[PDB]
Amino acid sequence: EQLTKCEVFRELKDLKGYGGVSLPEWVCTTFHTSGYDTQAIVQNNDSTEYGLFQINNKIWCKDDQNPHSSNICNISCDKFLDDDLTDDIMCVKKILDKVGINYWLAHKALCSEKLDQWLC
Ligand SMILES: [La+3]
């Protein structure tokens, strides 16, 4: 499920300001993270990351690969592969509360400058 820049901008409104992250930062960060693909999956050895925000199955969500996940967002990872970003955003806030925006490696490098390019 491929979102446009403006759909992402609108669908992430409830993350505006959280941990000091601006909406243009969130649009920029999800672009570099998932290419606005809500069905995005990436694996690194025994780790899998799910959805627009690429939330991992070691700490944040449970799945069949890692049923012993810390599951801190108390959710099945497959809930991050649907079109509705409500529970994705609830989990992102818990990640921000516990680890911060640096969870998203793309953020510090690619999403500090010309943030005005990420407005709808
Ligand atoms: La969802």
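Per Swiss-Prot, chain A residues shown: 20-139, in order.
Technique stated in the header: X-ray crystallography, 1.9 Å.
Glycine is no exception: its Cβ is also placed from the backbone N, Cα and C atoms.
Quick look at what Swiss-Prot lists:
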VARIANT   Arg29 to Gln  In an allele of Droughtmaster cattle; an Australian breed
BINDING   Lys98, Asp101, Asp103, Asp106, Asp107  Ca(2+) binding site
Check: Fewest other CB within 10 angstroms, which one of the binding-site residues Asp103, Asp106, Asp107?
Finding: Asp103
Next item on the list: Other Cβ atoms within 10 Å is the metric here; tell me which of the recorded positions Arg29, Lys98 scores highest.
Entry: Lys98
Notebook entry, point to check: What is the separation, in Å, between the Cα atoms of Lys98 (Ca(2+) binding site) and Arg29 (variant position)?
Noted result: 20
Next item on the list: Using DSSP reduced to three states, classify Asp101 (Ca(2+) binding site) as helix, strand or coil.
Entry: coil
Check: What is the total of other Cβ atoms whose distance to the Cβ of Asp101 (Ca(2+) binding site) is within 10 Å?
Finding: 14
Margin query: What is the set of residues, excluding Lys98, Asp101, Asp103, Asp106, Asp107, whose C-beta falls within 8 angstroms of the centroid of the C-beta atoms at the Ca(2+) site?
Written below: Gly70, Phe99, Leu100, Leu104, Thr105
